[PDB]
Amino acid sequence: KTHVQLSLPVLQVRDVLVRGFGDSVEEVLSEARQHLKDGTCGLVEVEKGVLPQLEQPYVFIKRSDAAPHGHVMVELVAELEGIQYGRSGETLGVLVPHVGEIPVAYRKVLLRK
């Protein structure tokens, strides 16, 4: 399928144990996609002071359309030293590995895979 219905655990930035997916734009997008497929991907909602607490490159989920079965259509955009790889809509949050942190909520998304 070109799209996959996911429910992403929303994590508090201070709980996150692994604060990024790797060391290159290509690696973080690769790793993010693998974790999304394996159900091992968390979401951190971006506010003032969140991003400087996480590791670059960042992976964002961004709204790709204006929401089947409650699932917002999203795609991945990476960012490194203020340059983004991809173009999409509004940020829903920053992706991080999920290694068993307790979430505060779930974000239903339809991921363009």
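Since chain A takes its numbers from Swiss-Prot, the residues it shows come out as 11-76, 79-125.
Note that Cβ sites are derived from N, Cα and C of the backbone, with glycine treated the same way.
Features as listed in Swiss-Prot:
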{"type": "VARIANT", "residues": "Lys47 to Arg", "note": "In strain: Omicron/XBB.1.5, Omicron/EG.5.1"}
List, in sequence order, the same-chain residues at least six positions removed whose CB sits under 8 Å from that of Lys47 (variant position)?
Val14, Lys125
How many Å separate the Cα of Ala76 from the Cα of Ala79, given that the 2 residues between them are not modelled?
7
Work out the three-state DSSP category of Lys47 (variant position).
helix
